[PDB]
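In what follows, a structure is listed as structure tokens, so that the remarks can point back to it.
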Amino acid sequence: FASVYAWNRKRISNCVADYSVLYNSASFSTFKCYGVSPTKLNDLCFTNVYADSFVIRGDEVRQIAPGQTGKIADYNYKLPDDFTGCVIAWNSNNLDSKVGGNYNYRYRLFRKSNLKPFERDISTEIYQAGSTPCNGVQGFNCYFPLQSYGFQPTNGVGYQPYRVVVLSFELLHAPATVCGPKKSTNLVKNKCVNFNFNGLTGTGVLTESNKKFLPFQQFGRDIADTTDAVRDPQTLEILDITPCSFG
Amino acid sequence: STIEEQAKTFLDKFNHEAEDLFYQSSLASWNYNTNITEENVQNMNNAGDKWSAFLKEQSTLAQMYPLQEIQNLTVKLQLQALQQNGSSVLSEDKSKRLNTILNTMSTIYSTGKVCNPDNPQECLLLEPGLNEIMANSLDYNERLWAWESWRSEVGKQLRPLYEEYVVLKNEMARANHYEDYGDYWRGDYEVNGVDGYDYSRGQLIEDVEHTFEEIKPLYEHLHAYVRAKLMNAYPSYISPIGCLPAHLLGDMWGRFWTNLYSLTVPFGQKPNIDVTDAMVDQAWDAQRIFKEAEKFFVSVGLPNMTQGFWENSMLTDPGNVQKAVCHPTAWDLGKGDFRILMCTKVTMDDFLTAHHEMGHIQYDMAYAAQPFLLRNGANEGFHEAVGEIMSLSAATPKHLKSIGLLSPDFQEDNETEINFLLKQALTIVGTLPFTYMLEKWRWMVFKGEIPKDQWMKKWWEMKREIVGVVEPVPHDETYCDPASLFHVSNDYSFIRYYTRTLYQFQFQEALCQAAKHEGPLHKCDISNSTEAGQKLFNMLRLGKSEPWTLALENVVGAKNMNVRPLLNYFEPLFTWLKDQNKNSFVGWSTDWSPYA
Ligand SMILES: *[C@@H]1O[C@H](CO)[C@@H](O[C@@H]2O[C@H](CO)[C@@H](O)[C@H](O)[C@H]2NC(C)=O)[C@H](O)[C@H]1NC(C)=O
């Protein structure tokens, strides 16, 4: 993954995201979020999801929290308190740690100001911690805004590399485009049933039909939105609906 | 910008850039002390030289900060140790002279060898051999000759070297804003911060004898008991008005009186609690012993261990040529790595030592939440006292019966409990006069009250007067007795154990009082006592983040020194001593001497 001060942000659209694997996999050490109930991810449908993946230190996962102070939360990646999404943090010691001392992933430590919600700043400038300009030189009261991680093979929980990806579900004026599928049951015939064919609802009894839909229509009707023929969204066949008997 | 923010930024940079370096140094030291190899030699060399070389610049930055206005008491607390001059204000000549003097003292102390006049081609060293032969001998002549040989082929040359070291270190203190080296040593038990919790540097000087004088009845009764045993022993050597000699102290210096157990047996027939044979009959492996100790620690309430300690560290029987020195230690490597170093064996002494080292581990993890600069206790007395609390708590018969070791039908009576109390006191309270007089001698020599000529005469005079140990043969000025010691020739503080005994007994009594236990304190078990564990957790977790007097506020409600727990523990023993030697009178005469 990316560094915490340069977290990899990707915009995701028009993908049928099955969050069931996310909901069930134990590979994710952290699945702790509040924006959406974890069981309703498939049903709720959004647009232009933002996946921000990075590698941090183990103890920094609590830094990722709305209205929370810290080091990487206020200097590397700030979360607005109106988060609608989730955070996935999992231990990856064998993935991003080295026996000789891993120092690849750096983290911002000193910043002149705070960070805006969902703001990414890649500024690499000398820090003026005193009353004299540092001129890009580490003099008196002059330090480095970034520091390095200390991943070691014998490091326990809290120091090992943690891979964290945050998913932000934004619902703006554009039509929603990212969400999972709906389970399709087995088809029955010749029985008074009720159905939800591809979003078109109705109660009746279905039979095999011989009508020839022209290759782009979906369903047919006779008079005043009284649907008579439908096409199954799976096998591409034409059935017809008649009402359940009464009198 | 304000100076406090600059100091905080300096701390944020320095702790981060020093954590990795000290972690590497600890890794190298542990690797050598576990995987002994020639490569590990230069491993520690090149991982420990960098520590000092980097701390050089770390202290170099800590001079531009005016450490007289930083507030909140937190930045100042760390920066005071960071802004420590120590031995960095010298010229090359004096510094190299001090280094050479320490080197020659160490070499002479570590080269100790004694050969008899008849055969000078086979000497024996301070390692077992001479030591075991003389400390557990049967005749007087070999003990006297061994004492003379050690005092005449080790400490004879060290008089001028010790004098030069003492004066040079006093000059070090004077150039480093201290009147004495003893003042620097006493600066540990002192805080200059919060009002009402302050302790002065000169307070300890009076307080040591203030808390030492109350054991004078117990010490004198034990001394009279030992004297009566000696008179009943080999005669024409002990007088009813004198005291016990110097070479019959059970040791070289009389520092520890554990080996005098057999000669001063009150009952003798009744044995102590020792079911090591029951353990080996149960065929317990060392992991079972460690698991039982962990179960006791969890029953107390101390936090659980993290995984990795039981894996990366060696546990038992290293075996083949890849040897491992196993001095009992609880290695605080840090950065999610904490280990132990021990030759764990199935024996009660090893069981108590494992409890001691696991208690040291628990204390070290207690202040682990502190930053790098403050991952240690407020004073040197808390560490070993915490270590020995769970050593004292694992000796009660009830715990041994509860771990399925003692017999279910093993009942406790007066005789065995009294014997256990007496044997515990033989080592615990049998060293305080010697420690007090040694610290007094060091304070006097660093202050300079006594002149160069009146060093050893005064030492032996206050040994006869306070401790009660006499001159076997006369030595005036050509034998340097204190330099023939580990803590005097290695520059290690000895008040650490003096405060450690008081701390451990105070904490033992505190947990026993707040553990819902009634009866003798020697049978008090802190196992399955959640309130005692809560108290110990709430206290030990602070570390050095709080002053020692402020630290002396949670386990015991008293911030002052009280010797009362020491007498509280050994109350039945003193009560029996009040009637055993009801004929011989306690005390001794200084004018009496073996030769005079
Ligand atoms: C939807 O996926 C199913 C699963 O493969 C497809 O069903 C297969 O279709 C082929 C082609 O007729 C058959 O040979 C297989 O026997 C079918 N497998 C089954 C029913 O398990 C189906 O064709 C796909 N339909 C669409 C529109 O994509």
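The residue numbers of chain B are those assigned by Swiss-Prot, with the residues present covering 19-614 sequentially.
Recorded method is electron microscopy, 3.3 Å.
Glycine too: its Cβ is placed from the backbone N, Cα and C atoms.
Under DSSP, B:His505 (active site, proton donor) is assigned to a helix (H, G or I) in the three-state scheme. Sequence annotations record features per position, and here Swiss-Prot assigns active site, proton donor to B:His505 based on sequence analysis.
There are 19 other Cβ atoms within 10 Å of the Cβ belonging to B:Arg169 (chloride binding site). What Swiss-Prot records for B:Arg169, B:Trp477, B:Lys481 is chloride binding site.
Counting only residues at least six positions away in the same chain, the Cβ atoms of B:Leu359, B:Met360, B:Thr371, B:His374, B:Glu375 sit under 8 Å from the Cβ of B:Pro346 (substrate binding site). Here Swiss-Prot flags B:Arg273, B:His345, B:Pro346, B:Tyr515 as substrate binding site.
Look at Swiss-Prot and you will find B:19-607 tagged as domain 'Peptidase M2', backed by sequence analysis.
Here the Cβ of B:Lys31 (mutagenesis position) has 21 other Cβ atoms within 10 Å, regardless of which shown protein chain they belong to. Among the sequence features in Swiss-Prot, the mutagenesis site B:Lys31 to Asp is noted as follows: Abolishes interaction with SARS-CoV spike glycoprotein.
Sequence-distant neighbours of B:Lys68 (mutagenesis position) (same chain, 6+ residues apart, CB-CB distance under 8 A): B:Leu39, B:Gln42, B:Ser43. Under its mutagenesis entries, Swiss-Prot includes B:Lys68 to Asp with the note: Slightly inhibits interaction with SARS-CoV spike glycoprotein.
Every protein chain shown contributes to the tally, and the Cβ of B:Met383 (mutagenesis position) ends up with 20 other Cβ atoms within 10 Å. For B:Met383 to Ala, Swiss-Prot lists a mutagenesis experiment annotated as follows: Slightly inhibits interaction with SARS-CoV spike glycoprotein.
While the structure shown retains the original residue, Swiss-Prot records the mutagenesis experiment B:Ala386 to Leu with this note: Increases slightly the interaction with RBD domain of SARS-CoV-2 spike protein. In sACE2.v2.2; increases interaction with RBD domain of SARS-CoV-2 spike protein; when associated with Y-27 and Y-330. Long-range Cβ proximity for B:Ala386 (mutagenesis position), meaning a same-chain Cβ under 8 A and a gap of 6 or more residues, is found for B:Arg393. The secondary structure of B:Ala386 (mutagenesis position), as reduced to three states from DSSP, is coil rather than helix or strand.
Among the mutagenesis results in Swiss-Prot, B:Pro389 to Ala has the note: Slightly inhibits interaction with SARS-CoV spike glycoprotein. The residue drawn here is the original one. When Cβ atoms from all protein chains are considered, those within 10 Å of B:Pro389 (mutagenesis position) total 14, not counting its own.
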Take the recorded positions B:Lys31, B:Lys68, B:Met383, B:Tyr515 and keep those with a Cβ under 8 Å from any chain A Cβ; what remains?
B:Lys31
Nearest to B:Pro389 (mutagenesis position) by Cα distance: which of the recorded positions B:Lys31, B:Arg273, B:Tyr515 is it?
B:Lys31
Within the set B:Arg169, B:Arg273, B:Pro389, B:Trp477, which recorded positions show a CB-to-ligand 1 distance under 6 A?
none
Cβ atoms within 10 Å, counted per site: which of B:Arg273, B:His345, B:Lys481 has the most, among these binding-site residues?
B:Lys481
List the other residues in this chain whose Cβ sits within 8 Å of the Cβ centroid of the chloride site residues B:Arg169, B:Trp477, B:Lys481, in sequence order.
B:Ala264, B:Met474, B:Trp478, B:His493, B:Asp499, B:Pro500
Of the residues named as substrate binders, B:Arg273, B:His345, B:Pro346, B:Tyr515, how far apart in Å are the Cα atoms of the most distant pair?
20
Of the binding-site residues listed here (B:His345, B:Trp477, B:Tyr515), which is spatially closest to B:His505 (active site, proton donor) when Cα positions are compared?
B:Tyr515
Checking the spread of the chloride site as listed (B:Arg169, B:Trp477, B:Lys481): what is the longest Cα-Cα distance, in whole Å?
17
How long is the line from the C-alpha of B:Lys481 (chloride binding site) to the C-alpha of B:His345 (substrate binding site), rounded to the nearest angstrom?
32
